Every structure is written in C-alpha cells, then in structure tokens.
Amino acid sequence: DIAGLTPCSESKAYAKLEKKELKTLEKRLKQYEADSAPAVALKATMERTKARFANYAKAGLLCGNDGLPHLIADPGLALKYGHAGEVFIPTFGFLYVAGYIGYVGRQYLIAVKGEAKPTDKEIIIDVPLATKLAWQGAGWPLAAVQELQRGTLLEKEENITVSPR
Amino acid sequence: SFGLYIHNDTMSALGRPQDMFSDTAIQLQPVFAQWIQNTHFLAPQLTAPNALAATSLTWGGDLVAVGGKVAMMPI
Amino acid sequence: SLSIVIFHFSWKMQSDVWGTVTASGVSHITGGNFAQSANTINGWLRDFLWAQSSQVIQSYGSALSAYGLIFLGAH
Amino acid sequence: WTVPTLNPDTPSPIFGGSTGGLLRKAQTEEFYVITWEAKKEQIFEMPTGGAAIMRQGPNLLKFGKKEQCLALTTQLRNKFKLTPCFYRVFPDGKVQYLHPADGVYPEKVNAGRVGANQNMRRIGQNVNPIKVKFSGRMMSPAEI
Amino acid sequence: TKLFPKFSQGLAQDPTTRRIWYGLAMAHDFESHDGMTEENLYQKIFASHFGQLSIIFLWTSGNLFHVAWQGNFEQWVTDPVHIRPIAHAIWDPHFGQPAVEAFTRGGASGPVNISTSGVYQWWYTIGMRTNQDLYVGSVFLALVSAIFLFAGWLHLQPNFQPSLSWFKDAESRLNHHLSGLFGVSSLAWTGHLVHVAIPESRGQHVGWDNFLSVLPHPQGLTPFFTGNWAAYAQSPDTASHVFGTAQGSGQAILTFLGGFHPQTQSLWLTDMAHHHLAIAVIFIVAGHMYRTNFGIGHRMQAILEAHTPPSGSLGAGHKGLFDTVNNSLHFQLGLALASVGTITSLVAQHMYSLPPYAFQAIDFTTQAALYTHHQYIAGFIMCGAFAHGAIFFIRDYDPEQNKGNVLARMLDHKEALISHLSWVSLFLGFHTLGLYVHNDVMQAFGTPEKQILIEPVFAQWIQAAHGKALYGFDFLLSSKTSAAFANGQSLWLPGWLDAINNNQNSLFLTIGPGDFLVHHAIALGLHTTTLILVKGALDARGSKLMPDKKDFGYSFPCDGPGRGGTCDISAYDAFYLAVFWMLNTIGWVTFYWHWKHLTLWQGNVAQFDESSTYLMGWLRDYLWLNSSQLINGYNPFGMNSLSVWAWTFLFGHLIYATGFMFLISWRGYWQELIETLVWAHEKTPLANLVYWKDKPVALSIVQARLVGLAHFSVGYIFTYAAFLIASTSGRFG
Amino acid sequence: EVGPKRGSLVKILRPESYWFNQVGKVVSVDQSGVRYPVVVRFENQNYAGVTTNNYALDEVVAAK
Amino acid sequence: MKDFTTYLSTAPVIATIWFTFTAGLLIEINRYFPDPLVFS
Amino acid sequence: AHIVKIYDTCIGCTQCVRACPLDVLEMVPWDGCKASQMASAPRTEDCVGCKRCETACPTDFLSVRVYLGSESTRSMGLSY
Ligand code: CLA
Ligand code: CLA
Ligand code: CLA
Ligand code: CLA
Ligand code: CLA
Ligand code: CLA
Ligand code: CLA
Ligand SMILES: CC1=C(/C=C/C(C)=C/C=C/C(C)=C/C=C/C=C(C)/C=C/C=C(C)/C=C/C2=C(C)CCCC2(C)C)C(C)(C)CCC1
Ligand code: SF4
Ligand code: SF4
C-alpha cells in the first residue's frame, strides 16, 4: 500500500496491540467484584477500547510495522486513496475556525479605535459589541476577500512607522 | 567540603581508593554528633529518670516494626 | 541548598532506615549503599539520580504515569 | 564671588567612625573634602553608612571619591536647605576647588559660562562609521 | 603607564584588572588598533594567515609522529576489523596501579588512548603501510610548517610587503585559486591515487624509490594521447578483491562503478580517482574566466553592473556591490564563513552515508565522533558568518554608495523579513512541541494507537526517486522501465542500486514518523537561529528603541535603564543569544544521528521507530539507557578504561553549571562584593605589606556574557563527547 | 503665521523620532525663530513615556 | 448593578468565562464522541 | 574618559544637570531655544557613564548622549 504501509484492519501487530491493552484491563478486573463500582468503570474502559480499535480500522487507517495508525498528508495521495479525512479535511476545519477568531478580533479592534478612549475598551470588553461581532464572523472568508479586492485589508506604507536605515 | 568530593572522585577515577576520604580509608568521623547520640540514648537511666524510653529511636536502641516494615531505627 | 538537604534525607532514609523486616533481618530499600557511594559526585549521579529515576521514567501506562508527565513538564 | 580657600582646622561632625571610609587611595592618589555651615546640631546620614551629627557652624568631612561628596551635597541641600562645597585634595597638599564651580550651582544658568561638547546638529545627522574609519583610534561619528 | 597592550593606549592607561582581559580580547581586532592604516591592516592579516598555516601543518605533523612512535598502525593494517587504533601513550604520575592496567590495551606495552579521529582508516586508504611512511610524512609536514612560518616573517620585511592594490586584485586571485589551488591540487591528488594509493590497495608497493619504474596502467599513456580513454576503465577490481592484496584485483585506474567496495564497505579508489580528475578539469577551466594582464576574460564589476532586472523589481540591482564587497573585509569573511560553514555540514552528511575510507563504516565510534565533530564546527562557523555580516553593516556599509541596490533594499523590508521568520519559528515550535506532547500523553495513558504519526511521504518519495524500492512508489530509478534507470544501467546504477537497497549501511536510511517529528525540530532550530542572527544583523545599525545604534559600534554593554531598559540591545548580544540556539539545534541534530545509528548498529531499528515519537522515549531509551556503562567507569568496586570518560562527563556538567553563574548573576552584585575584599586586605596585618599593581574590579558586562557562554559551550561539548564516545565504544569496543 | 495652524493634524518626518510616519496634533508654533518651533502632542507615548515633542517646520507635513 | 456588570467585563473575568465555556465544549464533545483521531 | 555630547534639540529644561550624580553638566546661555539656555558638559573627566542624564532628557530623540570610552579610576567609580 502507500509507502509500504498496510491497512490496520489487516495488520497482525494492530490486532495484537488491542489484545494486550484489553489483557491489561482484564488482569485488574479480577480483583474486584462483579457489581462493584471499580468493576463497572473497568468494563466501561474495555468497551471504549474495543470501539476505538473497531472505529480506526473502519476508517481505513494505514498501520506501520509497529501496528500504529499512520496519517497521510499529501493531498494527492490522501484524495486518491480515501485518506482525505486524516489531514486534508482537518486542515480546512482549522483554518476556518482560526480565521474566524482572527477576523472577529480584528473587527473588534478596528471598531473600538473610533472611541474616545480606545485602550479602555481593551481591558474592559464591550461585551454587547463583542457578542455582535462573534455571530457575524461566520462569513469571514467572504468578508476577507472583499477587503482584499477592495484594497482596504492592508495599510499603506506611508502610514507605518519604521526605524532609520 | 565540595573539594573533598572532587578529591574523592579524582582518586576513585585514578584507581586509588586507599587515598579517598571514606570509612575504609582516611576517615572523617562526626565524633561530636556521635557523642550527642549516645547521651540521648542513655538519658532515661540518669538525666531523665522518669522517662521510660528516649525521645526518639534515631539515638540508638531497638527498631520498631509495623506491618513487616521498619517504622524507625537508629541512624 | 535545600535540594541537597532533601536528597540527603531521601537517600539516607532509603539506604539506612526504611526497609522490610523478616526472619533474616532488615533489608533496606537501597541496601545500605549510602555509606560507600555518597562520598563521590559520581556516586550521587549514578546510585541516586540515575538509579532511583527508574520508577518515574517507567510509569507510562500505569496509575503513576501522571508523575512521568510532570517529570518531563517540569524539566 | 571668588574661589573659597579650604580651612583644614574646621571641626568635623560628631561620628564614631565606620569601615566604609577612606582607603590607601587617599594617601597615594587623591581624596575629597566637603564643607558647609550648619544652622543647628542635626542628625544626617553618612554616604558611607551610619548617622552623624553636624556641629553648629562650620563642618568638614573627607570622602574617597567625588560621587560621595556630591551625594551628601544633594542630601544637605534638599533636606536641610544648606549650601555645601567640596574640593579635591592631592597627597602633596594641593587643593582644587570643584563645586559649585563658579559659585552658582550648575542647574541654574549663569553668565560667563562657555558651552562645551555642544554639537550644532541633531543625533540623526551624525555621519556613518565608515566615514571615520582609520582615523588613528576608535572614535564615534559623534566625536566629529 | 603600562606597556601592555601596545596596540591600545586607552587600555594601557586603564588602572584596573580590566586591561589584561581587554588586552587579550582586542588583540586580533586590527581595525581598532591605534595608528592602523588600511594597507598595514592587509599586511598584518597576510602574515597572520601564514601563522595559521604553519600551525595547521605542525598539528598534522604531531598526529603523524605520535601514531608512528606510539601507535599500532602496522599491527592495525593486518586486522583492521578486530584491532583498536592507538592515538598516543599516557604518562601520568597521578595514576594508580589499577589505572595503569586498565588503560593498557590495544597491544601496546603501557597505558594508551584509543584513537577516535579515523586517521588510521584515512592513511591506510591512501597507501600508507608502515611506521616509516608515517615518520617521513611527519618530517615533511614539519618542514612545510617552518617554510610557511618563514614566509610570514619574510613578507613583513621592507622589500617584501605587498601593496594595497595587490591585495585588491580580485580577478587575478580568483583565477589562480580556482585553477591552481583547487584544480592543480585536485589533479596532483589524482596522480597520487593512480600512482600510489591504487597500486597499494592491490598489494604492490610503490614509493619514492621505484615510482619512476612502475607503470600505473599496463598501457602507459598510450590511451590518453590517442583518445582511447576507455582503456583505463577496463578490468576493475572484482567483487572478491581483498583490500591491500592482489587477490581478485583488477587493472583499471579510472572507473564509474558507483557503489561500495564489498569488503571495506567504502567508496572505490578508482571512482575517487576519476572524481578528482574530472573535478580538476572543471576547476582549471573555471580559472580562465576573469580578466588579467592578457586582454581576455571577464571584469567582475562589469558582470555585476549588468544584472539589473529591467522591470525594476530589484531596484538598481547589483550596482555598486563590487566596491562594497571588494572594500569590506567583513563582507568577504562573512561570505567565506557562510560558504565553508555549509560545506562542513555537507562533509558531515556525506561522509557517514558514503564512507570514503576503508573499514570506516564498521568503526562505530569513529563514525559517531566524525559526524558530531564536523556538525558542531559547522554550527559555530555559521554563527560567525552572520556575526561578521552584522559587523559589516556597522563598520563598512555605506548607504550612499549602495543607493537602491539589492543590499540597501534588504534593509528596506527588514521588518517583513524578521516578522516572517518569527511566524515560521512560532508555527514550527507550537506544532512540533504540540505533537510530541500529544504523543507523550497518549503513551502515558497506555493508548499508543491514539498518537499522531504523520508519515514523511515527501522524503520517502525522494528516496524512491533515488532507487529505494521499500516504499513502492516505483518511479525514476525505482522504475525499471524509466529512461533514467535504463540510461545509467551500464555506468553506475548497478553499484548504486545495490548499495541503496541494502538496509545494513547508512545510504538513505529508512525513515518513518519518528524521523518526521525530529526533522521539523531541526527546521525549528535553523529558523530560530537564523531569526536571532538575521535580526541582529538588520537591526545592527539602529532600531526604534535605539535609532543611533551604529554610533556605538558592534559590541557595547547596553544603553542603560532608560526608555524602559536596554539590556542586550547590541548586535553582539544578538550573536550571544544565537549561540545558545545553535548549540540546541546541533544537539538535536546529533542526538538524532546518534540514536538512529545506535539502534541500527544493535540490529534493532524498531526501538528507534517506536520510541522516537514521544519525548519520554528519548529520555528513557536514548539518554538514561545508554548512560549505564559511562557512569560506572569508576565506582566503589573499582574502575575500568571508561573512568576517564566518566570523569570527563562530570567535568562537563561542572563547567556547564559554572557558566550559569556568569549568565544569571550580573556585575553590580560582584563589584560591591570585591570592595569589601579590598577593604579587608588593606586592614590585615602581614598581608597589606603585599599589594596589587592592577586595582581589582569585577568583570565587565560584556565580558561576563562571553565568559559565561564559553563555560556553557565548553561544558556542553565535553559532556556530549564523553557520552558519545563512552556509550558507543563501550557497546562496540 | 509661520507653521501649521494650532489644533491641526500633522505627520512627522524626523526619521529618528518614535512617531516617524505617525500623526499628531499641533499644540503651538513658536514665532520667535527657534530651531524647532512646532510643538506636537501624540496619543501614544514613546518608550520614555513622553507624549509631546518639538519639531522643525520642514519635519511636519499636514496629515492626509 | 451597572458597575458590577462592568467588573464582569474586565479581561481576566471574560477570559475565565470564555475559556471555561470553550473547555466545557471541548470536554463535552470528547465525552460523547470519544477517541476521535480522524474525520469520517 | 567617557564622551558626553549635547545636541541642538535641547530645550534647556535643566533636568539632565539636576540628575547628574557627578556634576558633569551645567546650563549655559543660549538663543536657540525658548528657555534661552542649553546644557553643557564641561567636566567630562568625572563622568562615570551612569546615563542618568539620558534617562532625564524629555526630547525625542535624546539631546544629551553618553558614549562610553576609556576607563580611569574616576570613570570607573573606584574609591580605592
Ligand atoms: C508540499 C509539497 C508537495 C510535495 C513534495 C508533493 C509530492 C507529491 N505529490 Mg503532492 N500536492 C501538494 C504538495 C506536494 N506534493 C499540494 C499543496 C497539493 C494541492 C494543490 C498537491 C496535490 C497533488 C496531486 C493532485 C497529486 C500529487 C501527487 C504527488 C506525488 C507525485 C507527483 C509529483 O511529482 O509531485 C511532486 C510535487 C511537486 C513538483 C509540486 C507540485 C505538485 C502538484 C500540485 C501535483 C502534481 C501531480 C502530477 C502531475 C501527477 C502525475 C501522475 C501521477 C499518477 C504520478 C508526490 C509524492 C500525485 C500523486 O502521487 O497522487 C497520488 C498527484 O496526483 N500532489
Ligand atoms: C486580534 C488578534 C490578532 C490577530 C488577528 C493577529 C494576527 C497576526 N499575528 Mg498576532 N498577536 C495577538 C493577536 C492577534 N494577532 C496577540 C494577543 C498576541 C500576544 C500573544 C500576538 C502575538 C503575535 C506574535 C508574537 C506574532 C503574531 C503574528 C501574527 C501574524 C501571523 C499569525 C500568527 O502568527 O498568529 C499567532 C497568534 C498569536 C501568537 C496570539 C493569538 C492569541 C489569540 C488567539 C488572538 C485573539 C485574542 C483576542 C483577545 C480576541 C478579541 C476578541 C474581541 C471580540 C474582544 C498575524 C498578522 C506573527 C507575525 O508577525 O507574523 C508575520 C508573530 O510573530 N502575533
Ligand atoms: C597558483 C597560485 C596560488 C596558490 C597555489 C595559492 C595558494 C594559497 N593562497 Mg593565494 N594568491 C595567488 C595565487 C595562489 N595562491 C595570487 C596570484 C595572489 C595575488 C593576486 C594571491 C593572494 C593571496 C592572498 C592575499 C592570500 C592567499 C592565500 C592563499 C592560501 C589560502 C589558504 C589555504 O591554505 O587554503 C587551502 C585551500 C585548498 C586546499 C583548496 C580546497 C578547499 C576546499 C573547500 C577544501 C575541501 C577539499 C577536500 C575535500 C579536502 C580533503 C581533506 C583531507 C583531510 C581528506 C593558499 C596557500 C591566503 C593565505 O593563507 O595566505 C598566507 C591569503 O591570505 N593568496
Ligand atoms: C600532476 C599529476 C601527475 C604527475 C606529476 C604525474 C607524473 C608522472 N606520471 Mg602520471 N598520471 C596522472 C597525474 C600525474 N602523473 C593522472 C591524473 C593520471 C590518470 C590519467 C596519470 C596516469 C599516468 C600513467 C598511465 C602513466 C603516468 C606516468 C607518469 C610518469 C611519466 C610521465 C611522462 O613521461 O610524461 C611525459 C609527457 C609529457 C612531457 C607531456 C605532458 C603533457 C601534459 C598536457 C602536461 C600538463 C601539465 C599540467 C598542466 C601541470 C600539472 C602540475 C605540474 C607540477 C606537473 C610521471 C612520474 C607514466 C609512467 O611511466 O609512470 C611511471 C605512465 O605510464 N601517469
Ligand atoms: C576565519 C575566521 C575568523 C576570523 C579571521 C575572525 C576575525 C575576527 N573576529 Mg570573528 N568569528 C568567527 C571567525 C572568524 N573571526 C567565528 C567562527 C565566529 C563564531 C564563533 C566569530 C564570532 C565573532 C564575534 C562575535 C566577534 C568576532 C570578532 C572578530 C575580530 C576580533 C577577534 C578577537 O580579537 O578575538 C580575540 C579572541 C580571544 C580573546 C579568545 C576567545 C576564546 C573563546 C571564547 C573560546 C575559548 C575556549 C577555551 C579556552 C577552551 C578551554 C578548554 C579546557 C578543557 C582547557 C576579528 C576581525 C570580534 C570583533 O570585534 O569583530 C569586529 C567580535 O566581537 N568574531
Ligand atoms: C526549553 C527552553 C526554551 C523554549 C521552550 C523556548 C521558546 C521560544 N524561544 Mg527561547 N530561548 C531559550 C530557551 C527556550 N526558548 C534559551 C535558553 C535562550 C538563550 C537565552 C533563548 C533565546 C531565545 C531567543 C533569542 C529567541 C527565542 C525564541 C523562542 C521562540 C521560538 C519559536 C517557538 O517555539 O514558538 C512556539 C512557542 C513555544 C514552543 C513556547 C512554549 C509555548 C507553550 C507550550 C504554551 C503553553 C500554553 C498553555 C495554555 C499553558 C499555560 C500555563 C500558564 C498560563 C500557567 C519560543 C517562544 C525566538 C522568538 O521569540 O521567536 C519568535 C527568539 O527570538 N529564544
Ligand atoms: C488540535 C488542533 C490544533 C491546535 C490546538 C492548533 C493550534 C494553533 N495553531 Mg494549528 N493547525 C492545525 C491544528 C491545530 N492547531 C492543523 C490540523 C493545521 C493544518 C495543517 C494547522 C495549521 C496551522 C497554521 C497554518 C497556523 C496554525 C497556528 C496555530 C496557533 C495559533 C492559532 C490562532 O491564534 O488562531 C487565531 C487566529 C489569528 C491570531 C490570526 C489568523 C491566523 C490564521 C491561522 C490565518 C488563516 C488564514 C486563512 C487560510 C485565510 C487566508 C486569507 C484569505 C481568506 C484572504 C495555535 C497554537 C498559527 C501559528 O502557529 O501561528 C504562529 C498558524 O499560522 N495552525
Ligand atoms: C547578514 C549578512 C551577510 C551574511 C549572510 C549569510 C551568513 C548568509 C548565509 C546564507 C546561506 C547559508 C545560504 C545557503 C543557500 C543554499 C542554497 C541556495 C542551496 C541551493 C541548492 C540547490 C539549488 C540544489 C540543487 C540540487 C539538488 C537539491 C539535488 C540534485 C542536484 C541539484 C544541484 C540540482 C553578508 C556576509 C552577506 C553581508 C551582508 C549581511
Ligand atoms: S553619564 Fe552619569 S555621570 Fe556622566 S554626565 Fe550623564 S548623569 Fe552625569
Ligand atoms: S535634559 Fe535634555 S533637553 Fe533638558 S537640558 Fe538636558 S539635554 Fe537639554
């Protein structure tokens, strides 16, 4: 398979790893009674463990010789072989949220610079104003492009202080 | 104080353990602290007649074991 | 200063006080190795730091694994 | 105004002494003498540590460096409203009056003073170091 | 006033212990000396370079002499696999009898040190076979050392001092150095390989006494003058050749086998002869490029003036840079250090993976020491390159003479450069550290399957392109139906493909998620070190905080507590900060190299593949596990030959920690303390009869930074050297 | 008469000034012929904590 | 009340509330969707 | 000795002179500023280089500048 890896569903090491993890919990479960709270907690952990190994194999992760899932980061390989949900799709999930936070903060900063005392709005947050901007940040990718195309995203060099050179 | 350790590290590295400051070599016994321990271990006999035992087992005497482990013993 | 004080206390108690008591006698946690090893810097690095750090660096996967994480976090 | 003359006979403030005073530098290189007139007996702090009592009238103290004399001058001027002066005394007996240089303290502009080390330009108008390279020693562009 | 130093009258009149310290520190900063002129500066540098050359050759003479006198080179050549090379003999009256016995090893009569420098493998590969060879070489290099020392004296004499214009003839020097110093030297080394080294590797002795009657090839120069150059590639050494003997030997002198010698597991001597012959031709031709007294060639100034993009994207382009570079010794030294610094790293990266010397690969300690040795030297050299780049901007740069060219335009967007370097460093730091910490938590909770393991597909793809069939990409040299595979299938691909698909050597080692994480750690180190060094250079002349910084020079304490406080504001201090990061970066690089080879050498690469994805794995399995033999070099029960490394290991920790004193506690505290000692001495009877000539003072602010860094750096290096050697040789010694 | 009007906005052109390329408000303009008659006040303090400085006539240009 | 709600709008208090909310959201997602390593 | 220079941006506020712990500076008549006085540095042989004067200067950039130079007993602040 990709880069000599093998699917985790077909990996002997992957299957062996699950047995060891469950075996460790089973050993601890012997010293407790069937209905006792420690027994219930240990079995709940065992159910989660079995579900975890079942889900990762179902998702089609590739496993190395160690039996551990390995992620695929090249967009071409990820999209060609159905690994887009490992790095590629998460990539755009992050950039949407990260830009959301950045864009909302930038809007608040610009909004309060027109006030009488801008610095007072940075240590005592204008929560009504902050809340309104938070909800409107869901469309930042559209808003950001329009500023880029309108020439208003960036400031002109003549207004930026620099040191002597 | 720290120089004595450096002396000991160097002698040990050079294979001259007989030249080290140690119990089996040049000795540096804390005789004053040893004397104080003996006095406190013998206090019940003479200088604390109404005390059954010494204040602490670190002075000397017999160890106390609880649950198969040492609670305290002479140091 | 206080780092050495507590290292002194930790090694001395393990070596010469704490231990298990059986018919054969008292077996201390580190087997009384303070007297002959604690007089060199290499003794402290080897017999105290390197040897006794085995527990913390091997705690991953156990209930003590939180101390392994904090050990690295504190470094 | 004229330069005062030091009077070595002047009594010194009541003080039991300390380990913070003069060293061998005073015997071989130079030391400093500060004198002032006190309106009343009063306790002040020695720059070398401890409390001393200034005698009513003339007072005289000796110090190891110029900053010590001026440190006591600042205390006396601001906390007691006095007007001290001090000298530099060389081992061979020569005395050099120092402060106030012309009888008027420097913070007050006085006529007859000639400007020194005054550049008729801004800092930003100094030349680049490459222009003073190989001038005979290490020198900044601010030295021209 | 005091005589010393003669070059600084300001220092000579300093009445404190400052003067002796600064007399030493400023001794080689010629530009700052009293009465220095530009022409005298160049002549002083020229003489100093002769001094360096004689020292280097004397140092090489000493190594040859001691191996011949006290080594076991003759015994080593009979069985290089099972004999440890001897560096020199030990004579230490402080040793006890057990130490005398412990260090008596390698067949020598008395105590000796084992060589880790690899000179045995190098000298053996080039034809040296007996102690007489080493002795003669030693005497020859001592003579060459004396000649260079004399030449340095000679060119200081009135009739032998070159003029300033001689030193500024760039075109002539480049021609001679490219064709003569690089080309002819490479051609001469080819002659040695063809006439001596290659015959010696085939069991034939060729020396000064008979080299004029021994044909390097059965057909002597007939193929060379008739164009039948393929006659020299016929009958190469067979796969069964025994190095140093005539068994299985060939007759070729110039080949392109392109792999490793099966026995020595190093490069073929006939490939190394053809390499230098081709390099010699390239460099000889390259040295006929620039104009001299013969009316042909290029003028370097003309080339630079011409390369200006028409669109104006680089402004004036390279106009004025000939004078800028030619008139600045610091611009030249910055370029030289950057070029040599990168070349040193290339030497490290290529020598371990393509071992040129016979039986180098199997000497694990030598392999580790050489890679670590040259990578640390590269790291220091790179810091110097940027240091002298910052010195250039202050002392030598002229804004008026560089108006609008590429150099002046770098200063115009320095904020853009620094802020983007800052972004890259932040991104790498947050996410590389984050992934390691995520994997440590997954390991701690007993769920290694939940850790984030990103396959290095981009690097594995490059390895496949080179012919590594493990990953299954199968293109270029990994695809048997590609034109690249077919075209080279008769020249070098068979040897190369055999070597690259053997997982028992260091040629393109297999890589995985553990290699992915550490490579991004290295990128973090390179970018952060560059950020500090670049910021230091570009702000060297001034900042918003200190607009007139260039008026204060390269190195100065600070600008005082005003304007918020200005500690470590000088460009010199930026370099001081950068060295810590250079040491950290090289430390990460060498830890990576060492651990990956230790597990390969032990036949268990899985330990690295599984432990390197989280940081407790590095702490537990690399450092803690491999310290056991080192720290037992001596103990209450005895000592062994690793006691010297055990002692040096702690020696390194001690110096390292002493450096923390100078870095953390600063001057004012100490100056007050020394004053009480001054008072005490003058008041003590029988001791105040003695007195100092230099008034004691605490070290200066700048001096503390340098001394503290020196202790930090020396302890850093010694600690690792002891660990590297002891953990490797103890395992494989 | 000389210099910008009081209360107007100006842009600083002195390269070594903390407020280079920034905008301040004119406080007063000395008419006595001093070297730096224009007094400017700024919203943001410099590293020393100062918010007012003196400039020459050619070191200030009307904002916008 | 105006002043008290002004106090609750200071940076440390807002940071406490916002990070308590953000942490709660991330913890509760992992409670109902345990051991997420990839997107499916 | 250290090098102290006064530049023509001085406003004659006298704060550098008041802050000097060594009495290196003084005020002299001038006509280039409204205060009609400029700072002067007549006695630089006594400057220790503390830079308290620079801390006290209100102008931007500074009007009084100290460049640390050769070290003597006076400039080093030694009392021995
Ligand atoms: C960060 C740099 C980087 C690197 C080193 C690679 C490397 C690779 N990519 Mg990837 N790729 C990247 C970024 C990168 N990619 C990005 C940012 C994108 C999104 C725009 C893609 C989109 C992409 C696609 C769509 C494909 C690859 C493919 C490949 C592999 C073979 C093609 C090749 O020669 O690529 C070398 C890379 C470069 C010279 C840089 C530009 C690469 C472009 C964007 C893709 C070229 C595709 C190529 C023409 C396909 C040929 C046919 C294929 C069957 C071999 C190779 C391992 C191919 C593959 O093997 O898919 C399974 C493939 O089909 N990549
Ligand atoms: C409005 C918030 C905001 C925005 C939009 C940006 C944007 C940027 N920053 Mg900056 N930054 C911010 C806040 C912000 N920053 C803060 C608070 C700090 C102090 C910790 C920094 C410290 C900082 C550094 C040190 C660097 C940047 C850099 C950058 C650039 C690259 C992105 C990056 O590296 O981010 C990294 C982001 C951080 C290090 C801090 C982010 C902290 C949070 C998430 C920001 C929002 C908090 C705020 C209170 C929200 C208000 C909401 C409102 C409704 C009340 C980019 C221009 C880099 C640069 O110059 O690249 C060229 C760079 O080197 N920033
Ligand atoms: C053919 C004539 C010639 C030759 C042979 C040289 C030779 C030299 N000149 Mg030059 N020079 C010449 C003409 C020549 N010059 C002319 C005409 C002028 C006037 C225009 C000058 C002006 C001049 C100056 C002003 C200076 C020199 C200097 C030098 C020395 C440089 C330092 C050194 O040792 O580098 C050694 C370099 C090499 C061996 C070349 C290879 C470098 C690579 C990168 C190393 C790696 C190769 C290989 C892998 C190494 C294997 C190692 C082994 C352990 C396995 C060198 C001896 C400098 C010096 O030191 O003077 C005392 C110096 O300051 N020259
Ligand atoms: C600089 C290196 C060098 C030197 C000094 C020598 C020297 C020698 N070689 Mg060797 N050789 C070398 C490189 C060298 N070789 C290389 C690179 C190869 C591989 C191609 C060989 C292959 C080789 C063979 C196969 C043979 C020799 C032979 C000889 C010997 C007789 C040559 C003769 O009769 O020439 C007479 C030829 C001429 C007078 C004309 C020479 C014309 C060329 C173009 C001169 C170029 C000079 C050059 C630019 C300057 C270099 C530096 C200078 C100080 C030498 C002689 C001792 C022969 C011998 O008998 O060895 C025992 C012999 O059979 N050599
Ligand atoms: C070809 C190489 C080269 C050359 C010719 C120069 C030349 C110069 N450099 Mg540069 N430099 C270089 C490489 C070079 N450098 C490198 C590699 C670095 C990075 C490390 C630097 C970093 C650097 C800085 C930061 C500075 C210079 C400066 C200078 C100048 C003065 C040097 C001086 O007086 O030193 C005097 C040297 C000493 C007093 C000895 C220093 C000893 C060090 C700290 C190591 C000590 C090791 C210790 C003794 C080991 C003990 C071991 C134990 C077991 C016993 C001079 C023009 C200075 C300058 O002002 O330039 C204008 C300056 O500030 N250089
Ligand atoms: C292990 C020690 C260490 C660490 C972690 C750092 C980290 C950093 N250094 Mg520093 N540095 C160190 C030692 C260290 N340095 C030493 C010994 C020196 C020599 C004096 C320097 C000298 C130095 C210089 C000169 C520079 C740096 C720079 C940097 C940054 C590099 C980019 C980066 O990693 O961004 C990512 C950031 C990090 C990895 C930092 C840790 C972030 C943590 C994990 C956040 C955790 C938050 C979490 C919610 C917990 C908060 C708890 C709290 C509220 C109680 C970063 C902030 C450069 C810089 O600023 O670049 C922009 C820079 O110029 N360092
Ligand atoms: C568990 C998941 C996780 C976590 C906790 C983090 C955490 C972090 N990431 Mg990371 N990241 C992740 C996953 C994660 N990342 C993944 C899966 C990817 C894809 C490979 C990335 C890619 C990524 C990038 C590219 C960057 C980070 C950055 C950051 C740091 C600052 C974020 C910030 O302040 O945003 C608040 C936002 C701001 C302060 C300003 C905006 C910053 C964003 C990143 C710009 C996005 C631009 C967007 C693509 C639009 C382009 C312009 C156009 C529309 C006009 C922070 C420590 C930033 C960093 O390290 O900066 C030094 C950064 O630049 N991350
Ligand atoms: C600051 C400064 C300075 C300094 C600088 C420095 C220090 C730098 C460095 C730099 C560096 C350090 C750089 C480097 C670079 C590199 C590169 C650029 C590379 C490239 C490469 C390539 C291109 C390759 C290719 C290839 C491959 C990859 C494979 C196959 C083959 C071939 C060849 C094709 C100076 C003095 C100037 C002065 C001014 C200022
Ligand atoms: S540096 Fe200090 S001593 Fe010198 S003039 Fe300024 S305030 Fe006075
Ligand atoms: S503090 Fe500055 S502006 Fe004021 S008198 Fe001194 S130099 Fe002039």
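Since chain E takes its numbers from Swiss-Prot, the residues it shows come out as 3-735.
According to its header, the structure was obtained by electron microscopy, 2.3 Å.
Including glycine, each Cβ sits where the backbone N, Cα and C put it.
Positions annotated as [4Fe-4S] cluster binding site by Swiss-Prot: E:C560, E:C569. Cβ neighbour count for E:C569 ([4Fe-4S] cluster binding site): 13 (other Cβ atoms within 10 Å of its Cβ, all protein chains included). According to DSSP, E:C569 ([4Fe-4S] cluster binding site) is assigned to coil rather than to any helix or strand.
Less than 8 angstroms from the CB of E:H655 (mutagenesis position) sit E:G717, E:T721, each of them six or more residues away in the same chain. Residues or ranges marked as chlorophyll a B1 binding site by Swiss-Prot: E:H655.
The chlorophyll a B3 binding site annotation in Swiss-Prot covers E:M663, E:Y671. In the three-state DSSP scheme, E:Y671 (chlorophyll a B3 binding site) is classed as helix. Neighbour list (E:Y671 (chlorophyll a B3 binding site), Cβ cut-off 8 Å, at least 6 residues apart, same chain): empty.
What Swiss-Prot lists as phylloquinone binding site is E:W672.
In this structure, E:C560 (mutagenesis position) belongs to neither helix nor strand by DSSP; it is coil. Around E:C560 (mutagenesis position), the C-beta neighbours below 8 angstroms that are at least 6 residues distant in the chain are E:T568, E:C569, E:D570, E:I571, E:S572, E:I703. Swiss-Prot documents E:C560 to H as a published mutagenesis change and attaches the note Loss of PSI assembly and function.
Among the mutagenesis experiments that Swiss-Prot reports, E:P563 to L is described with the note: Assembles functional PSI. Reaction center is somewhat unstable and interaction with PsaC is impaired. E:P563 (mutagenesis position) counts 14 other C-beta atoms within 10 Å of its own C-beta, drawing on all protein chains shown.
Look at E:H655 (mutagenesis position): DSSP puts it in a helix. In Swiss-Prot, a published mutagenesis experiment is listed as E:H655 to Q, annotated Impairment of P700 function. More severe; when associated with 'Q-676' in PsaA.
Quoted from Swiss-Prot, the note attached to the mutagenesis of E:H655 to D states: Very little PSI detected.
Recorded in Swiss-Prot as a mutagenesis result, E:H655 to F or L carries the remark: Loss of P700 function.
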Item to check | Set of same-chain residues at least 6 away whose C-beta sits under 8 angstroms from E:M663 (chlorophyll a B3 binding site) | outcome: E:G710
Item to check | Chain-internal residues near E:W672 (phylloquinone binding site), provided their CB is under 8 angstroms and they sit 6+ positions away | outcome: E:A700, E:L701
Checklist entry - Checking E:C560, E:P563, E:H655, E:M663, E:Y671, E:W672 - which of these recorded positions have a CB within less than 8 A of a chain H CB? => result E:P563
